[PDB]
Amino acid sequence: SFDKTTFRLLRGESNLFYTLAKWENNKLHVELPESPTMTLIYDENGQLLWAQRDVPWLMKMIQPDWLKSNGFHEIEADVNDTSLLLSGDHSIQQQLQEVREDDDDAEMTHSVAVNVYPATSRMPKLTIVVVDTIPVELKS
């Protein structure tokens, strides 16, 4: 329902990462903004350069063709994968346990903002992907 609002908010986080990043000696240097979101940074060929967290099941859901354009996406995660993603969020596990007990095949929806930054004199082309780790179904 809030697709444009959700994208605009996550794009703000993407832009913050971009301003703070540096490129030196053919390597990306990422500074964290002053987290309920998880950011992934790819180069112009879709190579992952930097990830805020290491989450293999989620990386497989970021479709390579998305990385060419600015846009909003949602990914559907199995509830047990969302649960693991939110392992450190002890307050939300009881709601997830209730979702799982209600339906073994439950899926959680995670918002995704894909943001493209053409190469400049100081930075190569980057695609910054910001994922909300809190699923839409549980943001209440």
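Chain A is numbered as in Swiss-Prot, which gives 43-76, 82-187 for the residues shown.
Per the header: X-ray crystallography, 1.8 Å.
The backbone N, Cα and C atoms fix where each Cβ goes, and this holds for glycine too.
Here Swiss-Prot notes a mutagenesis experiment, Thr47 to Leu, with the remark: No significant effect (with or without MgCl(2) or CaCl(2)). Cβ environment of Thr47 (mutagenesis position): no same-chain residue six or more positions apart lies under 8 Å away.
DSSP gives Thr48 (mutagenesis position) a helix state. For the published mutagenesis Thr48 to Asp, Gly, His, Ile, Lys, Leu, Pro or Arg, Swiss-Prot gives the following note: Confers less than 30% of the wild-type levels of PhoP/PhoQ-signaling cascade in absence of CaCl(2) or MgCl(2).
Quoted from Swiss-Prot, the note attached to the mutagenesis of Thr48 to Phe or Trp states: Decreased sensitivity to repression by calcium but not by magnesium. For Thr48 (mutagenesis position), the same-chain residues lying six or more positions away in sequence with a CB closer than 8 A to its CB are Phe119, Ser158, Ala160, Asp179.
Quoted from Swiss-Prot, the note on mutagenesis experiment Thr48 to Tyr is: Higher activity than wild-type (with or without MgCl(2) or CaCl(2)).
When other Cβ atoms within 10 Å of the Cβ of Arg50 (mutagenesis position) are tallied across all protein chains shown, the result is 12. Listed in Swiss-Prot as a mutagenesis experiment, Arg50 to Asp is described as follows: Large decrease in the transcriptional activation of PhoQ-dependent genes.
Cβ contacts within 10 Å of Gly54 (mutagenesis position), excluding its own Cβ and spanning all protein chains shown: 13. What Swiss-Prot says about the mutagenesis result for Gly54 to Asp is this: Very large decrease in the transcriptional activation of PhoQ-dependent genes.
Record note (Swiss-Prot), mutagenesis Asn68 to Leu: No significant effect (with or without MgCl(2) or CaCl(2)). The unchanged residue is displayed. Applying an 8 A CB threshold to same-chain residues 6 or more apart, the list for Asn68 (mutagenesis position) is empty. DSSP assigns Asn68 (mutagenesis position) to coil, not to a helix or a strand.
According to Swiss-Prot, the mutagenesis experiment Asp149 to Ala carries the following note: Wild-type effect concerning mgrB transcription. Spatially close to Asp149 (mutagenesis position) yet at least six residues away along the chain is no residue at all, judged by Cβ distances under 8 angstroms. Secondary structure from DSSP puts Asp149 (mutagenesis position) in a helix.
Long-range neighbours of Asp150 (mutagenesis position) (same chain, six or more residues apart, CB within less than 8 Å of its CB): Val126. The annotation that Swiss-Prot gives for the mutagenesis experiment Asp150 to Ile reads: Wild-type effect concerning mgrB transcription.
What Swiss-Prot notes for the published mutagenesis of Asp151 to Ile is this: Wild-type effect concerning mgrB transcription. For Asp151 (mutagenesis position), no same-chain residue 6+ apart in sequence has a C-beta under 8 angstroms from its C-beta.
Look at Swiss-Prot and you will find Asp151, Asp152 tagged as divalent metal cation binding site.
Taking all protein chains in view, 21 other C-beta atoms sit within 10 angstroms of the C-beta of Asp179 (mutagenesis position). Under the heading of mutagenesis, Swiss-Prot lists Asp179 to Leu or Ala and annotates it as follows: Locked-on mutant defective in Mg(2+)-sensing and unable to control its phosphorylation state and phosphotransfer to phoP.
The DSSP secondary structure for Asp179 (mutagenesis position) is strand. Between the C-alpha atoms of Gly54 (mutagenesis position) and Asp152 (divalent metal cation binding site), the distance comes to 33 Å.
Unbuilt region (5 residues) between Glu76 and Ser82. Cα separation across the gap: 10 Å. The separation of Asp152 (divalent metal cation binding site) from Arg50 (mutagenesis position), Cα to Cα, is 31 Å.
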